[PDB]
Amino acid sequence: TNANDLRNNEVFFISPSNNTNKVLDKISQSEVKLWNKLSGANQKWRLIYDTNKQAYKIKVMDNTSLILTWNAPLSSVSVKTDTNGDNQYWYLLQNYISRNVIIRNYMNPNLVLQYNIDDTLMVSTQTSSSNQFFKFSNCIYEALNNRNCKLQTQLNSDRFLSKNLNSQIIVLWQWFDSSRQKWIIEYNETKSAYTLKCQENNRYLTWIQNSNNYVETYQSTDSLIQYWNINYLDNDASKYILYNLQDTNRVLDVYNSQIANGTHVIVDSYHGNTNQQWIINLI
C-alpha cells in the first residue's frame, strides 16, 4: 500500500523495525520510550513538513502539541515545546523496498534516532544496524480501512451521517441501526484517499457540485468528488475532518450547523468548527 507513505499532515505509529508491536510513546510530560502498542493518542505522531528545510517536525497527538527534540549537545531525546529549533527538525529518509525509515537530525545530520535494547531512545552516529531503522504506519488506515463504520457529527451525540429515505441526498439523522447510516470506508490506492460506501444502496459519499453543494450517494466514479482525505483534527485524535479531493480546502460539513433530523450535509470551506468535526466508530 501507499497508505503509509511519509505524507505531510498524516498521523503515524512509529515503530522499531525489529518489533511492529512496539511504538514511540510519550510516557510523561517530557519523556519518550518504545512501548507496547495501545493506540492512546500519546502513541500517535503528526508529521509537519517544512519545505524550506526539507525536514519535518514530529508532533505528539495527545493535545500537548509537544514535538520530538534532540537535547543538544547531549545524546538524549525528549518532547518539548515547539520553539522552531534546528534540533526539533528531522529528515525522514526511506528505503523504498524495505520500507525502513531513518530519522536523521536536521541540526546535526551525523546523528540519527536510535532505539535501545531497553526500549529507550537516543541519538547516535549512523551504523548499518537495525537499531536505527523505523517503520511508519498510518493510524487512520490501520484503524478504518475496509471497516463498516458510523459517522456522528460533533454537534450532537445522536446525529449521524445518513442517506435520506427514498432520495440520494445525505442528511443528519438519529441512530436507528439502519443500513442508510452504515458506511464502508475503503482506501483507494490510485487516488491515495478514501471512499465511503452506503450499505443500503452500495453507492458512495460524493460531493455534488452546484450552488447547494450537497453530498449524495452516487455511482462509482474516478472523479475526485467521490474521494476523501480522512484526518484527525489538527490537535485532537478523538475527532475527524474529511477533506474532499476535488477541493481539499473544502470539507464534510453540516448545513447552518443545524442538528435536526433531515439537516443537509454539505461540502464547504474549511474552518474547523464543530460542524466540520466527525466522530467515526466501527459498527
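So for chain A, numbering is Swiss-Prot's, and the shown residues are 4-286, in order.
Cβ from N, Cα, C; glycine included.
Here Swiss-Prot flags 12-140 as domain 'Ricin B-type lectin 1', drawing on sequence analysis.
Residues annotated as domain 'Ricin B-type lectin 2' in Swiss-Prot, with sequence analysis given as evidence: 180-284.
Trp176 to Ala appears in Swiss-Prot as a published mutagenesis result, with the remark: Significantly decreased binding to bovine mucin, decreased binding to porcine mucin. No binding of N-acetyl-beta-neuraminic acid, significantly decreased binding to N-acetyl-D-galactosamine. Significantly decreased binding to both bovine and porcine mucin; when associated with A-278-279-A. Note on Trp176 (mutagenesis position): other Cβ atoms within 10 Å of its Cβ, all shown chains, come to 21.
In Swiss-Prot, the entry for mutagenesis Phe179 to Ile states: Decreased binding to bovine mucin, no change in binding to porcine mucin. No binding of N-acetyl-beta-neuraminic acid, significantly decreased binding to N-acetyl-D-galactosamine. The structure shown retains the original residue. Following the DSSP three-state reduction, the secondary structure of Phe179 (mutagenesis position) is coil.
Shown in sequence order, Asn216, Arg253, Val254, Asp256, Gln279 are the residues of the chain, 6+ apart in sequence, with a C-beta less than 8 angstroms from the C-beta of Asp271 (mutagenesis position). Under its mutagenesis annotations, Swiss-Prot gives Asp271 to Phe the following note: No binding of N-acetyl-beta-neuraminic acid, increased binding to N-acetyl-D-galactosamine and galactose; when associated with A-176.
Among the natural variants in Swiss-Prot is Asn22 to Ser, noted as: In strain: Type C / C-6814. Around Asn22 (variant position), a 10 Å sphere centred on its CB holds 14 further CB atoms from the protein chains shown.
Listed in sequence order, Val80, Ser81, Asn90 are the same-chain residues six or more apart from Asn74 (variant position) with CB atoms under 8 A from its CB. According to Swiss-Prot, the natural variant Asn74 to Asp carries this note: In strain: Type C / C-6814.
A coil conformation is recorded for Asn98 (variant position) in the three-state DSSP classification, outside any helix or strand. Other C-beta atoms found within 10 angstroms of the C-beta of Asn98 (variant position) number 11, with every protein chain shown included. One entry in Swiss-Prot concerns the natural variant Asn98 to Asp. Its note says: In strain: Type C / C-6814.
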Summed over the domain 'Ricin B-type lectin 1' (12-140), the DSSP helix, strand and coil counts are 9 helix, 61 strand, 59 coil
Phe179 (mutagenesis position) to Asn22 (variant position), Cα to Cα, whole Å, comes out at 42
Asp271 (mutagenesis position) falls, by DSSP collapsed to helix, strand or coil, into strand
